[PDB]
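Here is the structure we will look at, set down as structure tokens.
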Amino acid sequence: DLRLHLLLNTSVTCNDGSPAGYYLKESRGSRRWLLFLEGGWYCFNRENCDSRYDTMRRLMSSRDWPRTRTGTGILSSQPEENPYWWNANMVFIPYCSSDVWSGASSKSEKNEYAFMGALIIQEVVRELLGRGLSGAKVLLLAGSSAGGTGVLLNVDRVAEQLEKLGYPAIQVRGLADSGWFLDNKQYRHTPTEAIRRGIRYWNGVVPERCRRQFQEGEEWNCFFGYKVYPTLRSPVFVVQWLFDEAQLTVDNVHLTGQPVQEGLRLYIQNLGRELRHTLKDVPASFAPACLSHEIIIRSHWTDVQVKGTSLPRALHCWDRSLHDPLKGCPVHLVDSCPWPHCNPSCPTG
Ligand SMILES: Nc1nc2ccc(OC(F)(F)F)cc2s1
Ligand SMILES: *[C@@H]1O[C@H](CO)[C@@H](O)[C@H](O)[C@H]1NC(C)=O
């Protein structure tokens with residue numbers, strides 16, 4: 001179990017002004033620290049955020065958070081469930097800012113909600129330094145879905161923060177799961193505009209080099225992995241289902257069970273091909289040909305394999321690669337088969 005700590009800096013808040021926080025399970029014998037960013041979509045205007053506050057309030061407020069959370073998947077402390085980092089210090093950072101971890105705006109006379117995701121990450125890091133993070137060798141910033149995009153948006157800022165605080169020995173790395181989206185055409189008209197609106201509403205911030213490339217008004221581009229990733233300095237391992245359910249949802253694709261006809265077949269095959277293409281120059285990546293969403297905190301995350309290598313193994317090979325290609329220890333694992341579940345190890349249900 002990971003135990004809740006609300007932030008001592010109570011100016012760093014969830015959407016409704018309640019304190020943000022983190023769940024922590026320390027491992028005194030380890031210099032590895034895993035900080036996991038929870039996902040859960042986002043909201044981009046008053047009306048949409050008001051609706052989220054009615055029925056997704058734990059994603060907007062700490063008032064009802066439990067005192068503990070069980071660590072699962074990569075956050076598990078059991079080697080059987082987590083062959084990769086079972087002995088690490090484990091941190092789960094609840095997503096309560098609804099801003100894809102990009103916001104830096106407080107609740108105020110003019111703002112019904114606070115959007116402080118980027119500040120939450122930095123405040124968590126600062127408060128952890130006194131609880132052992134100061135002695136870390138590796139800080140792995142991981143996250144799923146909106147948290148995976150949050151990794152891409154924040155990993156270099158965490159690195160810069162620790163450098164400026166005087167901890168140059170801590171190696172900051174990223175693990176972005178299910179946060180690598182395509183700004184593609186929908187299958188039918190009903191994602192780019194939502195982020196453009198959100199950035200303004202949240203006072204959202206993006207990594208500096210990416211911001212300098214795209215410039216004012218175009219920072220929404222930095223929420224798309226294939227555009228922001230090449231600008232990043234920190235090592236980032238990208239985990240992405242080729243047929244991610246959230247991608248298909250934003251693309252207005254709903255697979256019932258009737259025979260898929262040619263237009264949709266071509267659409268789905270093209271989506272997988274495009275995703276594969278965007279990963280070709282990502283040296284640390286795990287991209288199975290499955291219709292699914294998220295993996296790293298699922299208890300059965302050990303089961304999927306690409307080219308016979310599981311994700312925990314690929315992450316271990318990545319660790320080895322960052323010591324100083326490895327025989328039988330691959331780090332770039334992208335399926336080439338073109339249809340969901342052409343990989344036999346894909347999740348079932
Ligand atoms: N460029 C984009 N980044 C994100 C991050 C999270 C998100 O919510 C979802 F549930 F789809 F993951 C959508 C998008 S679009
Ligand atoms: C608390 O957080 C705010 C917002 O990030 C920051 O401006 C302020 O310096 C912090 N105060 C302390 C004591 O850490």
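Sequential numbering from 1, following the chain as shown.
Recorded method is X-ray crystallography, 1.5 Å.
For all residues, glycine too, the Cβ spot is worked out from N, Cα and C.
Residues annotated as active site, charge relay system in Swiss-Prot, with experimental evidence given as evidence: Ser145 (among others). Annotation for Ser145 (mutagenesis position): same-chain Cβ neighbours under 8 Å, separated by at least 6 residues, are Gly39, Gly40, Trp41, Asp177, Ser178, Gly179, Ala246, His293, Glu294. Mapped onto three states, the DSSP output places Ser145 (mutagenesis position) in coil.
The Cβ of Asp244 (active site, charge relay system) lies under 8 Å from the Cβ of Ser178, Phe181, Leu291, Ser292, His293, each of these being in the same chain and 6 or more residues away along the sequence. In the three-state DSSP scheme, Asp244 (active site, charge relay system) is classed as strand. Among the features that Swiss-Prot reports, active site, charge relay system is placed at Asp244 (among others), with the record citing experimental evidence.
Sequence annotations record features per position, and here Swiss-Prot assigns active site, charge relay system to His293 (among others). Take the CB of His293 (active site, charge relay system) and look out to 10 A: across all protein chains shown you find 19 other CB atoms. According to its DSSP assignment, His293 (active site, charge relay system) is coil.
For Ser145 to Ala (Swiss-Prot position 232), Swiss-Prot lists a mutagenesis experiment annotated as follows: Abolishes enzyme activity. Unable to mediate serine depalmitoleoylation of WNT proteins.
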Here 9 residues go unmodelled from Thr190 to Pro191, and the two Cα atoms are separated by a whole-number distance in Å of 11
